[PDB]
Amino acid sequence: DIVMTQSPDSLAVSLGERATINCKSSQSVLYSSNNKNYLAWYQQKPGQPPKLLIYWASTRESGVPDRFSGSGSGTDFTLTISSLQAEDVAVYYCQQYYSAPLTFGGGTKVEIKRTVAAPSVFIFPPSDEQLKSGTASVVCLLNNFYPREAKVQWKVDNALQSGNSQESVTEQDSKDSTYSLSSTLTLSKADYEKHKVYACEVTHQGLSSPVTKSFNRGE
Amino acid sequence: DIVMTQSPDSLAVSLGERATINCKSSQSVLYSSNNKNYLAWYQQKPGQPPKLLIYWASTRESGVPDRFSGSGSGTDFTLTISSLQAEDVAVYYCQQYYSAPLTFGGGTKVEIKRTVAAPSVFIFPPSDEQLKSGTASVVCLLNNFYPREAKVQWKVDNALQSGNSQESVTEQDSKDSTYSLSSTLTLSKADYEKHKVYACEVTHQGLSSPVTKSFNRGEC
Amino acid sequence: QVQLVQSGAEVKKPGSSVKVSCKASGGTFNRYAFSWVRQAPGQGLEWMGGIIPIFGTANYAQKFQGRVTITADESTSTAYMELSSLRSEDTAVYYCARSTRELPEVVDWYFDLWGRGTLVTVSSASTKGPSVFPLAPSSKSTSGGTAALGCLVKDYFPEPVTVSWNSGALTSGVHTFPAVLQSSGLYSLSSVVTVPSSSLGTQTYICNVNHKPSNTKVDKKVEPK
Amino acid sequence: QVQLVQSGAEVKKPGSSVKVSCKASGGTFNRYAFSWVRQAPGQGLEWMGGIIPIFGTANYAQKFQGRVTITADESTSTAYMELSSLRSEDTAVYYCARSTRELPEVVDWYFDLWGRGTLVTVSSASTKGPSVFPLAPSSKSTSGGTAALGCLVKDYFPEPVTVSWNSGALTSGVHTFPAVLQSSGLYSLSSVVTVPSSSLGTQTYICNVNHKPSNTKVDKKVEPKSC
Amino acid sequence: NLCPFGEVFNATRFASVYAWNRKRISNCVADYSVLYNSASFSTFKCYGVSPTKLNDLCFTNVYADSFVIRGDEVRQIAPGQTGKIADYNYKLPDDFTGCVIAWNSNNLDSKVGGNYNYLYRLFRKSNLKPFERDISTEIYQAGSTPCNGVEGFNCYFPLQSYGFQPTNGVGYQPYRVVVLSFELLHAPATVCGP
Amino acid sequence: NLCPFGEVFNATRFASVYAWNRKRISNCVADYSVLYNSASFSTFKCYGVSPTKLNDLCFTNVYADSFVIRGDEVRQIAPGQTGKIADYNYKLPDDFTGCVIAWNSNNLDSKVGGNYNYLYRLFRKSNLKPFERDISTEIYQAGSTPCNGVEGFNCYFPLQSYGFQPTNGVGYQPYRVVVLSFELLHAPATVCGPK
Ligand SMILES: *[C@@H]1O[C@H](CO)[C@@H](O)[C@H](O)[C@H]1NC(C)=O
Ligand SMILES: *[C@@H]1O[C@H](CO)[C@@H](O)[C@H](O)[C@H]1NC(C)=O
């Protein structure tokens, strides 16, 4: 089979700057008879199916914006985005349709490099519905920050909690190219009523000092 | 004495994700003269002696990979593994060497975080060789499940049997990151022949309803 | 106009077989080429096979040969994929894609139309319905003049869960986080939205949580305490 | 490189005394600090005491003072630990640890080199060879085409026992459970393996149980029931 | 003074629809009463001929086309029909003048495990003209890469087999079909009714 | 005028090696032939000077260092030697010009049940310079934690006593040592031989 190798695995580009993605095929996909390259480019936003961008290695699909370009011949090919937009953060795959089995590339994730943005921190006490179930979850929300590297520490009566938390981070936003984080501290109802102050401390590059948002059980 | 308390007793972290371990000392181990903390971190895989990872609470021992990091000062300390590997499943201890007696922490078990897996239940009747010896052992096997928390009840003629069972749990498997459990009900040959149906009822997170595997004494 | 609709997500015990559907609504079906592309979680795209229904014979990738059976029902404009001897590695999202040209012309197998995907999870565990709890806004969720609120979808298996707000009327400022595997083997997810603080006590915010494998449809009103 | 070799495992009747050795093979010995760290089965690490041999004076933990005696022989590079008035709770693994620095430098008692351990078991039982009984696979041990089978190693003392399958030829799908201490003072454990159900009638499965303290090597054939 | 209809209906083996056989019927008198009084036919429909005049009409030449199709495909053997059989295997003209006779033959053309001797054409670049036979087995080249007469990716065999099993539903059982074509040429009539 | 060598060799009490005593010999005439031609010395080795020529050589001052060490430690009293005594108690310079005299004293310095009056230094941060005396009894700080002059964890007393018992082997018996150092100072010679 014709294995497809892409370079690099990931690259960061500022808004409006040029983005270049490479695709290398172990065998030439340039058919000698028609002088055409059997190569296609796809775009896959998070949570969505792939989208056809380029076919014949140079021809754009109807509806694809003019900033997307395809170049190359033989075994070396290139996908170029002349000015990267916020709505272009995705993983791009290259496919060959010269022979079976049809093989895709490893994919290349492009992300926007943007200015530093501080997160807005929110904290949610446990719900009354969950307390009747015997467990209590406290959620700490970090909204619209950059870069994604952020630290969330759970303090219960000023005590470090580590084994009972899980956090999730969104993909880069398609409008402002920011991230959002949600850490969930889950305790039993028994341990929850053993303490008073529940805090989540946030450390980020956009914050001069760590931001702490806390509440007292019963307020 | 300076008591060392670690939290939590155990935590599960997925491969390539961050794992953080805490250590609390009842007295400050930061010497004012040297401005350094007299705390060390050790790693002990099963069946092996402890291995020195960090000393001075931030300095790595030669050979320890860069994924291990130590931070903290005074009474609050933290061991961090930036990307968890399969060869990092072990128990981690913190030690203070500020004053005698030298005291270790309670230890912290790090395990691989996996999706929920329901156990496959098997039951083994006693062997004919053991019955001739005067005792009977019935083994119930829970195979390849996660998490480790599981409930096994022995029902004999639809009656709960207690006090005559012992169970042991394997270490986390290095291939599928699952556990296996074996509850053994041991009775004398006299008590074994006083009953007919021997059942093993299993409750687990991966099972919507309890799974019961039973046999009748005398079939096979 | 034309769209490809796939079957819902399923969970299958290892060693069994799963069959996923793909219906083409609004165009020709027989003369096109329909393929199945697999994508393991965190991994790339992988072609499994395809079929031109009018000829009835499908072409598979050598990797899946013998375990996958790709067929089509021309009378219902539906293409099927059946994967037998399911293993842990087979846990992935299964897409169905249609070729850009029809059979009278030259059919090159690059795909213009795609399906939304079907996630097949292979484990010995059984499905568990999620619990949906509200994240009530308070003065502690008001770091600015805008307050945040949401609902937490906790302790469900397998993936996925779909969360909309106000039956899809509210989409701006909505953040639905990717699922996170908890300390137990179960998944959890939260969806938050930021709104002005003045509208907290006077406006409605409804969570629309659907869990396909467990038939769990939950509607929760996020009301401040 | 350098390694710490400890004495063999011992079994002692309650109320008696045990002395464990730790010979350092390689490098200087007198200028280091050698400690004795205890670990009860399933429990954490416990510092008992240590000594810097060149000074001859040992430092113990207050808990064991009066029961433990730590000495060193500067001429043979061997450190000794003698624990008298032994109790049931003293059953543990006794590790020997060496400090990272030598005496001319600053000797802080954090340990980089460890010994493989010496197991001291304190029980009223006397050493006993295990009984190996087969856990025969049947229709009740065959979930969906895979069969489970094993053998039960019962009533042995002391630890440990090594269990392999087919003289080491079979390692895939093998699960040997940790031993459990019974009321009678004897240990027991089970080693199970999952195999294809089709191969029950064509393959042999042998348990290879070795118990060194009793010179008991037992081979047992688990024969399928097809029930 | 009789037509040899026995050579057509009571034939031991029938051809596949893509390779339908045609027998010339001439120099005889056709009695359609004998056809109805021959066997039990599930389909007997005539086109282009008035019901009163059928017993008193002469024709130049008569062609008897015979083949085997699926049960629910018999509706396609009629003027102005479309489908897999009509477009690619056997097409009747929109002005067809003749009768179409069909009857279930599951006791003859279905074997245990599937009778794979009967075939039909899957696809053709252009639809069949009326009364056109195409027995070519060239491999269809769907893609740009040539096929070289080998089945594979983008290279499909144009013929598919019927899975005629005795346990199939009625719509999937074998049906033997005979299409009688009546020719109105300006030549002496070789087949008449009276 | 005779030299008071009897006050050194025939002294009733000898000092411990860590606190070795030095006697200055000057303003007298020394006959070294009797010492070398004696039959009470087990060890008599000289460096840089022939034993016979001492009786016809003049020196500015002569120092007699006396102490008691173990039997097998006598080999450490020599230039270019290392060991517990040479590194931490009594070191001779590599250019030593003198004689080392030792003799078994088990009948004088060994007591029933053990004579614990003789001491030696166990360890020192740095090795002793030649002809350096260290009588400090400060508690050695092995660790970072200070000792505050109290024996305990990582805080050890620097001196240990000899277990001189009459039943010990010859290598562990007390041996009295006298080190004669001859000083070639730029001063009139106050001690000469019978030349
Ligand atoms: C076919 O054979 C049967 C009996 O052998 C006969 O009755 C029938 O007329 C024959 N068919 C024709 C068209 O003659
Ligand atoms: C010491 O006493 C002995 C005992 O007879 C004697 O021979 C010797 O001359 C005395 N003086 C010296 C310097 O040895």
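Numbers in chain F track Swiss-Prot; the residues on display, in order, are 334-528.
Header entry for method reads X-ray crystallography, 3.1 Å.
Positions of Cβ are set from backbone N, Cα and C atoms, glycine also.
Lifted from Swiss-Prot, the feature list:
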- F:334-527: domain 'BetaCoV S1-CTD' (DOMAIN)
- F:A475 to V: Increased resistance to neutralizing antibodies (MUTAGEN)
- F:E484 to D: Increased replication in human TMEM106B overexpressing cells (MUTAGEN)
- F:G339 to D: In strain: Omicron/BA.1, Omicron/BA.2, Omicron/BA.2.12.1, Omicron/BA.4, Omicron/BA.5, Omicron/BQ.1.1 (VARIANT)
- F:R346 to T: In strain: Omicron/BQ.1.1, Omicron/XBB.1.5, Omicron/EG.5.1 (VARIANT)
- F:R408 to S: In strain: Omicron/BA.2, Omicron/BA.2.12.1, Omicron/BA.2.75, Omicron/BA.4, Omicron/BA.5, Omicron/BQ.1.1, Omicron/XBB.1.5, Omicron/EG.5.1 (VARIANT)
- F:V445 to P: In strain: Omicron/XBB.1.5, Omicron/EG.5.1 (VARIANT)
- F:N460 to K: In strain: Omicron/BA.2.75, Omicron/BQ.1.1, Omicron/XBB.1.5, Omicron/EG.5.1 (VARIANT)
- F:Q493 to R: In strain: Omicron/BA.1, Omicron/BA.2, Omicron/BA.2.12.1 (VARIANT)
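Features per Swiss-Prot, on structure.
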residue	record	DSSP (3 states)
F:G339	variant position	helix
F:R346	variant position	coil
F:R408	variant position	helix
F:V445	variant position	coil
F:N460	variant position	coil
F:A475	mutagenesis position	coil
F:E484	mutagenesis position	coil
F:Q493	variant position	strand
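The recorded positions under consideration are F:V445, F:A475. Their Cβ neighbour counts within 10 Å are lowest for F:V445.
In sequence order, the list of same-chain residues 6 or more apart from F:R346 (variant position) whose Cβ falls under 8 Å from its Cβ is empty.
Note on proximity: among F:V445, F:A475, F:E484, F:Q493, the recorded positions of the record, the Cα nearest F:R408 (variant position) is that of F:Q493. In sequence order, F:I472, F:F490 are the residues near F:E484 (mutagenesis position), counting only same-chain partners six or more apart with C-beta under 8 A. Filtering the recorded positions F:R408, F:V445, F:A475, F:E484 for a Cβ under 8 angstroms from any Cβ of chain D leaves F:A475, F:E484, in order along the sequence. By the rule that a residue counts when its Cβ sits under 6 Å from some atom of ligand 2, the variant positions F:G339, F:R346, F:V445, F:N460, F:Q493 yield F:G339. A 10 Å cutoff on Cβ-Cβ distances gives F:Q493 (variant position) a total of 19 other Cβ atoms nearby, all chains included. Every protein chain considered, the tally of other Cβ atoms within 10 Å of the Cβ of F:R408 (variant position) stands at 13.
Ranked by CA distance from F:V445 (variant position), the recorded positions F:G339, F:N460, F:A475 have F:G339 at the top as the closest. Comparing the variant positions F:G339, F:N460 on other C-beta atoms within 10 angstroms of each C-beta gives the minimum for F:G339. Take the Cα of F:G339 (variant position) and measure to each of the recorded positions F:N460, F:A475, F:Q493: the nearest one is F:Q493.
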